[PDB]
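Here the structure comes first, spelled out in structure tokens, and everything after it is commentary.
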Amino acid sequence: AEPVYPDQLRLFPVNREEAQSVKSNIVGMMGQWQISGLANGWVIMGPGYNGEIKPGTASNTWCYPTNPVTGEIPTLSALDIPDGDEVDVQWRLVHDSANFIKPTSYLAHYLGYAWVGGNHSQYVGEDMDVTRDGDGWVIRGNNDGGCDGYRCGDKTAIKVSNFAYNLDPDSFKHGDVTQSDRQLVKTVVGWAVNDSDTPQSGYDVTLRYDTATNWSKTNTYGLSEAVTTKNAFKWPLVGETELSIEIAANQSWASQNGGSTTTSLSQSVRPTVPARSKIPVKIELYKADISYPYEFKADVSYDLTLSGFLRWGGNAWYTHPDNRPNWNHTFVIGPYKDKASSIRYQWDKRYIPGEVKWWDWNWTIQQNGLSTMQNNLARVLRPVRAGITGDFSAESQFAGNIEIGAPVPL
Amino acid sequence: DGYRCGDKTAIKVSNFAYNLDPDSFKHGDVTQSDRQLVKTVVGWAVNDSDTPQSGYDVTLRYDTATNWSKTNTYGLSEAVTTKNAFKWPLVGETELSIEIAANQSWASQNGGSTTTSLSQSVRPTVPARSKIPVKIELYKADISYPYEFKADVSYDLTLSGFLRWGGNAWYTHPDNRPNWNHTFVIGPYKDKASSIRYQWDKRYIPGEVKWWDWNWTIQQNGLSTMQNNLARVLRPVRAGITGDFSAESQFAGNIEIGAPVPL
């Protein structure tokens, strides 16, 4: 009837359906050949009995506490970054030890990654090096000197990339738009003549320009069969001659695929002309490179990737491998995009065994405690806000011009 | 007197661009020459009702296009033949041959196109119990007109030469005196490799130093010297411009609404 979170269970109320809904977690938390009651004559049996639930009696009963608590991840206040360009904000973000470096290192440590730290300290998240690599950043423990341990030279690597911005609607501005390397496409001029006694607005001149590309591929197969007969006869005047007859047949099959993409652009002018007058018009089209600056305020999200090998003594992956494999996983720190990359979705769905496909958070709660994981995940998912300035540029764009001239009396 | 003193460094200026003041642009008379007719149309709009009517339309459109494509094909073929000889009644000795064959083929294609179009319409309003004539014409002609404006001037700056053996500012610091070319854009931002300001501002990030090492220049000459030199280099320029426009084989049109005639 009600969802049961395994971290709230207590062997002092528990329905048979509730016990069956969360079965593997309850079986794993009891000793082998242990028998404890549930409710209304039902009891649950431990390992060695294959977790069978059968009618019985017992004085030791599982019991969900009268008033359990909600285990949601808390929401913290936003972190403010000093204003600058996109790269300055990223640099300021990835160099904060107390707000960024420690929580992510602790998250990697809690999930079972190995050697999250440098050689000059004994604690997680200490002696970490930050480097700029391509469009992202890499954070890894310092590897200078020596270390003592099995594969202590294989430090876990944390990578940050794909930064996105959620703008405030009323903050965006942009400056002057400038053009360079202009090339003419086509122009048109014309006149609109009105010789009636009333104003007229039924005029139209339109210029359009299109470009396109296409591709295709084809495969063909076939067969052929032929029979030939040859003989020789003597015919009058022709004398000896050779006569040959051939009959053939063939079959063929073909298959094709393709595609295309078209780009278009048009300009129109529709002037209103006074009575007994005329008006000139002109339309131009160009190709040019465009540039302009901008500024805004937004919220910053990014992708978080953890790379390393999982500890032999225990890790949080749902299959619990024990051969120290190399692992990669990506989280999206921000709005929901997918189930495999959402921490909140996996955390909220930990009461359904069939939804546990990537990480086992109940194992982490057992290992470290509920409040520790809650605070760590709250610090990890803290919102970030900053002011941004930047520059836009693009090559081979379109530029147009439409003009309506002054009227000339007739 | 010097090692390769005859190889002087060359400075080149090109690609001038203008940022106009919005309220300064003007142009003069537009003139046409070498006019060639395309197509014309005339017509009448008749209104025999008791109210004014505006539901009329005449439209003329002209289109041109080009296209291209390329194709590659490959294939294989296998055949087996058997030949024998037999004696058959009346036919006597004869030769019988049987052949069986198979083939395969693969193909790939690419292409593209570009279309140019232009149209003219007239939609007159006709009074009750009257008629109105219309006419539309299309021409090809060469166009010319003068103009003037005020703008800001930007350009591309290119340096060509070889780098000194005793030390240079390139981030790999070569020492074999190679020939070098590099282009700066003196004006609005277009790219990272050609922006002095972006490279100067990002000198505190070692991973962003990919073209020039400005910290080396600051060590060699001092902060204020480089600041003043770069400030003088990037000074804005303004001027007034007059010019002439011309183009060949453009479009020229004409649309007319005539006077009403009572019915």
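In chain B, numbers come from Swiss-Prot; the residues present are 183-445, in order.
Structure determined by electron microscopy, 2.1 Å.
Backbone N, Cα and C define each Cβ position, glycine as well.
With a 10 A radius on its CB, B:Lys208 (mutagenesis position) counts 9 other CB atoms from all the protein chains. B:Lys208 (mutagenesis position) carries a strand DSSP state (E or B). Here Swiss-Prot notes a mutagenesis experiment, B:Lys208 to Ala, with the remark: No effect on heptamerization.
Using a 10 Å radius centred on the Cβ of B:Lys221 (mutagenesis position) and all shown protein chains, the other Cβ atoms total 12. Listed in Swiss-Prot as a mutagenesis experiment, B:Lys221 to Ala is described as follows: Impairs heptamerization.
On its own chain, B:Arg305 (mutagenesis position) has B:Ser236, B:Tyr238, B:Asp239 as residues at least 6 apart in sequence with a Cβ closer than 8 Å to its own Cβ. Quoted from Swiss-Prot for the published mutagenesis B:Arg305 to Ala: Impairs heptamerization.
Where Swiss-Prot documents B:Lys374 to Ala as a mutagenesis experiment, the accompanying text is: Impairs heptamerization. The Cβ of B:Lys374 (mutagenesis position) lies under 8 Å from the Cβ of B:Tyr380, B:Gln381, B:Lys392, each of these being in the same chain and 6 or more residues away along the sequence.
The DSSP secondary structure for B:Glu390 (mutagenesis position) is helix. If you take the C-beta of B:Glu390 (mutagenesis position) and look for same-chain residues 6 or more apart in sequence within under 8 angstroms, you find B:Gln381, B:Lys384. What Swiss-Prot says about the mutagenesis result for B:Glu390 to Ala is this: Nearly abolishes heptamerization.
Each residue contributes its Cα atom, and for B:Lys208 (mutagenesis position) and B:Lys221 (mutagenesis position) those atoms are 32 Å apart. Among the mutagenesis positions B:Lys208, B:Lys221, B:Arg305, B:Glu390, the ones whose Cβ sits under 8 Å from a Cβ of chain A are, in sequence order, B:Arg305, B:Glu390.
In the three-state DSSP scheme, B:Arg305 (mutagenesis position) falls into the coil class.
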